[PDB]
Amino acid sequence: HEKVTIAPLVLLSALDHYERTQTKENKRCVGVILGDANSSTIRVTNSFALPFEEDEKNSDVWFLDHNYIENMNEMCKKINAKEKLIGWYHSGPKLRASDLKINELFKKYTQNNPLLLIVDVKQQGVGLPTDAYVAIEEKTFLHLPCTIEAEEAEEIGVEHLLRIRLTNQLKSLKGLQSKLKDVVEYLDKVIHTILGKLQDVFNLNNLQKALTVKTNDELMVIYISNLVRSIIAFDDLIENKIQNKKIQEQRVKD
Amino acid sequence: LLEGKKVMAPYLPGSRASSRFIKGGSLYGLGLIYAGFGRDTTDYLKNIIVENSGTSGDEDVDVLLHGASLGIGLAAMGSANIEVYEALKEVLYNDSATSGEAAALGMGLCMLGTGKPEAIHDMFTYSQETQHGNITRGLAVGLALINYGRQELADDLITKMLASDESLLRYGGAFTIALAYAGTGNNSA
Amino acid sequence: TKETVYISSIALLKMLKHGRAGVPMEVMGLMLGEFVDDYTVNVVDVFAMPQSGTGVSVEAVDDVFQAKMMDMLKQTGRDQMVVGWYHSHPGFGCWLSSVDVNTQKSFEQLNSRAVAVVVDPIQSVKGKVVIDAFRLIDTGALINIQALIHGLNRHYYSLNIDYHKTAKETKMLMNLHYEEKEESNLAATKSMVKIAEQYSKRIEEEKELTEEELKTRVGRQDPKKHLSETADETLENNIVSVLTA
C-alpha cells in the first residue's frame, strides 16, 4: 500500500527518547513520527517524543497530551512544511490494544489513518528493531514493510560507523524453525486462516527439473575462466621473480 | 633529598606562587626527588588532598589537588596505601578532568602491582561509569598499573578491556598486558 | 586548545538533514549538550531555527521556539546546554561570518564557551563529511594566550570535533545493509536471467587480454594487469549463484 520510508535519525533519537525517558519494559516511549504520508510509499522525515504516561496495570489507563504536537507541528511547520504528520511511534517492542485508542488520537491529527511505529529498544533480533502499523478491521491493523532512505547525509556520518556468503545461508533455518512450531503453536495455541494461506505457497522444493542440466551446463563456463582466473597467476607472479632475482641474486658485482 | 622540598618551599602551597598551578607544580614536582621517600609529605600532601579532596572544584584547587594528586602516587608509587588510592578514589570520583586524572594514576601507582581487583572493578567501573575522556582514560593506566606482572591475571579485565568498545580499556589492556607481560614475551599476549 | 567536541550523530544528521536541504541557507538553531569539566563539548541535540527569511543572523535567532520545544523537550525530558552554533556554509571552508562569530560571540557569552559549526552541506554530501566549529578566543589556551591579552584575536580558529553514540544504534545503523532468508540468497539468486551476459561478460573478458598480453612485445595498461582483475570479477559472481542450485 503506502509502505514507508524509515528515518534512522528518528530511530536513533527514538531510543534516546527511550533512553532519555529511561523507559523500561514496563513502558514504551512514545512519540510523533514525521514525513509526508501521501504516496504508496510514505516517508519518515522525523519523529518526536510525546511526553506520555503508560499504565498496563489498567490497559486503557495511560496519559498523553496532543498539545505538544500542536505547538510542535507549528515549529515543525515553521521548521518545515514537509513535516506533515505521517503517524507516530512508541517504544514497543510490541503492541498493546490501548495502542488502538492511541492510534485513533492521531487519526484526528493525520491525513490517512496515521502510522504506528514499534521500535525494539533493545534492537534485539534482526532487520529492523521496528514495526510500523496502521489500524484496520474484527479490527485490522497491519505492518507494511519499511526501510531507510538517503539520507546519504545520514549515510556519511553513518559511514564513520562499522570499521561474503556464509551469512547468506545462515538464516536458512530461522523461519522454518518457528514456522513448523508456529503451526504447532497456533495448532496447540488454539489447540487461523492465514496459516493455510501459507500452506498453498509451500509447494512453491523438490520442484527441480532437468533444467538442472542448464545449471550444470551453465556452471561449466563459469569454470572456464578458471584456467584464466589463475592463468594470469599461473603466468604472472612466477615469471616475475625470475627477472628480479636473476637481476639481483647475480647483481652482486663488487 | 632535602633541598628539593626547600626548593619547592617557595613554590609550595602556603608560600603561594604566581599561579595556583605553579603553586600546584611543586606538589607533583616534589616527589620527583622523593619518589618512595616523600610518602609523608605525599601523605601530608594527600592530607592537603584529603583536605580539598571532597570539595573545592576550583581549577586552582583542582590543579592544587591535581598537582598534589600527581605527586601523591608519585612517591606513593609501589607503595600500597589504600588512602593514596582511596583519597584519590573520590578525588578521582570528584571527576575533575584536571584532578581525578592524576588520581587515575596515583591510585594505580599505589597498587601498581597486582593491586586489587576491586579498584580494578571500580576503575573499570568508574572508567565506563565516570564521564570524562581522560578520567575514564587514565584509569586504564592504573589498571595496567595495578595489573603488573600479573600476566594471566588481568586477562579477564584485559579481555574486558579488549571487550571495550572504547580504546581506553583496550588501550590500557595493552599496557596492562605489558605491565603484566612486559619484559618477557608472551607470544600469545 | 586540544578541545573535545562530542556530538549526537542524531543531532549531527539532524543538522545534516536540516543542512542538506538548507542549501542555500546556513541552517541555524540550538546546539544541545554541555561541557564535562573542560575540553568537553557534548552534544545530545540541536535543532533548526525555523527558516529565516532574514537569513542567518544574531537577530534571526528566536529563543521562543526553543523554550517551546525546550519545554516540550523538558516535557520530553529533553534538556541540555545550548552549546553553540552550527550552520550550512555552501562551498565554505574559510570561516562562516564574523557576524556568525559575533552572532556566536554574542552567544558563547551565554555559555562558558560555544561553537559555530561550519558545514558545507554541499561538500558534506561527498560520502565523507565537511565541517568545523569555531569559537575564536581561549582562556589562555589548553593553558591561544598571547593574542588575546595582546587583543585582536581573529582567525578561523576551529575547535577539535568528536562525537559518540553507541554500539546500540550502531546495530540499528548497520541494520541498514524473515529478513536475510527473504533478503539474501534468494533475493539476488537472480543470475541466470543474465547467463548470456554472464557468459558474454565473461566472453568479453577474453578479447581484452590477447590484446593486453600482446603488448609484452613503458607504463600501465600493462600486458599482464587488467587480465586478472577482469577474469577475476566474473569468476566469483559466477560461483555465488551455485549456492542457490
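By the numbers in Swiss-Prot, the shown part of chain C spans 23-165, 184-217, 230-269, 271-298.
Method on record in the header is electron microscopy, 4.8 Å.
Cβ from N, Cα, C; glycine included.
For C:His109, C:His111, C:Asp122, the entry in Swiss-Prot reads Zn(2+) binding site. What Swiss-Prot records for C:27-162 is domain 'MPN', and it gives sequence analysis as the kind of evidence. Here Swiss-Prot notes a mutagenesis experiment, C:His109 to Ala, with the remark: Stabilizes ubiquitin pathway substrates; when associated wirh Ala-111. One mutagenesis experiment named in Swiss-Prot is C:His111 to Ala, and its note says Stabilizes ubiquitin pathway substrates; when associated wirh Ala-109. In Swiss-Prot, a published natural variant is listed as C:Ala239 to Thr, annotated In strain: NRRL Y-53. Here the residue is the original one, while Swiss-Prot reports the natural variant C:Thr262 to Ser with the comment In strain: NRRL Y-53.
Within 10 Å of the C-beta atom of C:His111 (mutagenesis position) sit 31 other C-beta atoms, taking all shown protein chains into account. Same-chain residues that are not part of C:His109, C:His111, C:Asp122 yet have a Cβ within 8 Å of the Cβ center of the Zn(2+) site turn out to be C:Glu48, C:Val78, C:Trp107, C:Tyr108, C:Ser110, C:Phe114, C:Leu118, C:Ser119, C:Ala138, C:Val139, C:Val140, C:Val141. Cβ-based neighbour count (10 Å, all protein chains) for C:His109 (mutagenesis position) stands at 25. Here the CA atom of C:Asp122 (Zn(2+) binding site) lies 9 Å from the CA atom of C:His109 (mutagenesis position). In the set C:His111, C:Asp122, C:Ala239, none of the recorded positions has a C-alpha within 10 Å of the C-alpha of C:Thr262 (variant position). Every protein chain considered, the tally of other Cβ atoms within 10 Å of the Cβ of C:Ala239 (variant position) stands at 12.
Across the domain 'MPN' (C:27-162), DSSP helix (H, G, I), strand (E, B) and coil residues number 43 helix, 24 strand, 69 coil.
Around C:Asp122 (Zn(2+) binding site), the same-chain residues six or more apart in sequence whose CB sits under 8 Å from its CB are C:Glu48, C:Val78, C:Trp107, C:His109, C:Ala138, listed in sequence order.
A Cα-Cα distance of 42 Å separates C:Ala239 (variant position) from C:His111 (mutagenesis position).
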